[PDB]
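> The structure follows.
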Amino acid sequence: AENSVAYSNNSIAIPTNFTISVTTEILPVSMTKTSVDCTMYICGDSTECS
Amino acid sequence: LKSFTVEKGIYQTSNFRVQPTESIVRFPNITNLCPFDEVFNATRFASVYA
Ligand SMILES: *[C@@H]1O[C@H](CO)[C@@H](O[C@@H]2O[C@H](CO)[C@@H](O[C@@H]3O[C@H](CO[C@H]4O[C@H](CO)[C@@H](O)[C@H](O)[C@@H]4O)[C@@H](O)[C@H](O[C@H]4O[C@H](CO)[C@@H](O)[C@H](O)[C@@H]4O)[C@@H]3O)[C@H](O)[C@H]2NC(C)=O)[C@H](O)[C@H]1NC(C)=O
Ligand SMILES: *[C@@H]1O[C@H](CO)[C@@H](O)[C@H](O)[C@H]1NC(C)=O
């Protein structure tokens, strides 16, 4: 939305009331831990491929 | 780890145990057998020139 602050060199704007806002912030920390095997993934139950 | 000295901790070890495997071959039921016994148990046989 277009706004225009009414600026002049003798006028100020002071709040007379307030509000208390509780906002939410979501942050990732860790991810899934995985582990791999060579022979079970690549060949798998194969002696000559191992 | 390819070393003779192992430090403190938890390690993942590759497979070095060897187990023996047999061989199993499965094929469908023997059916629609050759009638060679009809060749063999014939009362009269085929002629020489036919
Ligand atoms: C600075 O701002 C604060 C809050 O922003 C004002 O303080 C009080 O605010 C409350 C809430 O507005 C006033 O209480 C009553 O609000 C009712 C509306 O309730 C709805 O909205 C609130 C959230 O704002 C929801 O929680 C609620 O579930 C509803 O959805 C009005 O209907 C009430 O009006 C009734 O009472 C007045 C007398 O107070 C009668 O004249 C009316 O006819 C009607 O019967 C009421 O307004 C509470 O009144 C505010 N306090 C005061 C002292 O007014 C401050 O007023 C404000 N300004 C300053 C200078 O601090
Ligand atoms: C043919 O002869 C053999 C030997 O006696 C026998 O086992 C077989 O059952 C016979 N086949 C037929 C179709 O008669």
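We number chain A the same way Swiss-Prot does; the residues here are 701-750, in that order.
Per the header of the entry, the method used was electron microscopy, 3.4 Å.
Heads up, the Cβ atoms here are built off N, Cα and C, so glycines get one too.
One natural variant catalogued in Swiss-Prot, A:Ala701 to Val, is accompanied by this note: In strain: Beta/B.1.351, Iota/B.1.526. Per Swiss-Prot, natural variant A:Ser704 to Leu is noted as: In strain: Omicron/BA.2.12.1. Record note (Swiss-Prot) on the natural variant A:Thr716 to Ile: In strain: Alpha/B.1.1.7.
So that I understand the layout, could you describe where these features sit and how close they are to other parts?
DSSP assigns A:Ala701 (variant position) to coil, not to a helix or a strand.
Taking the Cβ of A:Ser704 (variant position) as reference, no residue of its chain lies under 8 Å away while being at least six apart in sequence.
Taken residue by residue with DSSP, A:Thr716 (variant position) is part of neither helix nor strand, so it is coil.
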> Take the C-alpha atoms of A:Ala701 (variant position) and A:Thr716 (variant position) and report the distance between them in angstrom, rounded.
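Taking the Cα atoms only, A:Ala701 (variant position) lies 25 Å from A:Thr716 (variant position).
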> Using a 10 Å cut-off, grab the number of neighbouring Cβ atoms around the Cβ of A:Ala701 (variant position), all chains included.
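The answer is 2.
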